[PDB]
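Here the structure is laid out as structure tokens; the discussion comes afterwards.
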Amino acid sequence: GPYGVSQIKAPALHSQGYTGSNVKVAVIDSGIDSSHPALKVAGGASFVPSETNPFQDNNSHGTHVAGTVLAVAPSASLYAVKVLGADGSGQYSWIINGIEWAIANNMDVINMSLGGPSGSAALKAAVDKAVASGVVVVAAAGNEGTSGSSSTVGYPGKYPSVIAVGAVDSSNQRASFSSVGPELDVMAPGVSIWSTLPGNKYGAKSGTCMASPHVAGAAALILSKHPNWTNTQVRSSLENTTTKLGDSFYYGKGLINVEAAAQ
């Protein structure tokens, strides 16, 4: 539908009947507005102390990311894992509570369109465990841009177990804001991404947070075709079938091509 879906080659899978059905996707974000007619939410949970309903998105971020997931994998079972409050901020403990929940609740795919500048042993443990537990863990690389020769990939994106997604525009050009570094895995569209907003609205947002769900969505599609594939297999297929862009420090492996990754 949106340009970014066609750019990742998603509609080729849709046309074959691969739409991410029976795939459990965890959007660990600001919740998802379950009242949106374009959205279907299967479940979830809130870990934000003062915002108990995961189905209420007081920010818009979670709804918008959710919408991008569903746009790529329309049949995926979306779970609102509410870890960010209305301000789009969340404490690490809520974020890790939400990854813990995602593992316990047998989420196939974790999308984290969130990043912090520092890690924790608890953050790496939770990410590691989900991976070890067979979950495809997808996070935005960050919106840090370039910083001399240093890595600007945030956490959890910086951990080897996490797929760190950078943003490209529609021209396959890296977005100036896209965090860079050796931990960058893949690129997805992330500039002016049109998606669902709370209250039956649509709007565009830019950010690696936007590129992340296209990869989560892509992971769901792959799993819908090859349910037998391990998270490691989905990972390798997405990184090895990329359209090669510039240097890996700026583009990772390049742009995801789900049609190529799905074999």
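Since chain A takes its numbers from Swiss-Prot, the residues it shows come out as 111-181, 191-382.
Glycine is no exception: its Cβ is also placed from the backbone N, Cα and C atoms.
Annotation note: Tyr128 (variant position) sits in a coil segment as assigned by DSSP. According to Swiss-Prot, the naturally occurring change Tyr128 to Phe is described as follows: In strain: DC-4.
The Cβ of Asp139 (active site, charge relay system) lies under 8 Å from the Cβ of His171, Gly172, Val175, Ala176, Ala199, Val200, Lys201, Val202, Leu203, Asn230, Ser232, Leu233, each of these being in the same chain and 6 or more residues away along the sequence. Residues or ranges marked as active site, charge relay system in Swiss-Prot (evidence: experimental evidence): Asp139 (among others).
Swiss-Prot lists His171 (among others) with the feature active site, charge relay system. Counting every protein chain shown, the Cβ of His171 (active site, charge relay system) has 25 other Cβ atoms within 10 Å.
The Cβ of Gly276 (Ca(2+) 2 binding site) lies under 8 Å from the Cβ of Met231, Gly234, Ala258, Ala259, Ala260, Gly261, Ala283, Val284, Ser298, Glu302, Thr327, each of which sits 6+ residues away along the same chain. According to Swiss-Prot, the Ca(2+) 2 binding site annotation covers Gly276, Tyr278, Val281.
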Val281 (Ca(2+) 2 binding site) CB neighbourhood, other CB atoms within 10 A: 27
Three-state secondary structure, which DSSP defines for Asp139 (active site, charge relay system): strand
Check: same-chain CB within 8 A of Ca(2+) 2 site center, minus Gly276, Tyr278, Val281: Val246, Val256, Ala258, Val272, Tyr274, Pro275, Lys277, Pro279, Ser280, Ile282, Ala283, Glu302
Least buried by Cβ count (within 10 Å) of the recorded positions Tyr128, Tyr278: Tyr278
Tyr128 (variant position) and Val281 (Ca(2+) 2 binding site), distance between Cα atoms, whole Å: 24
Cα distance (Å, whole number) from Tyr278 (Ca(2+) 2 binding site) to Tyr128 (variant position): 30
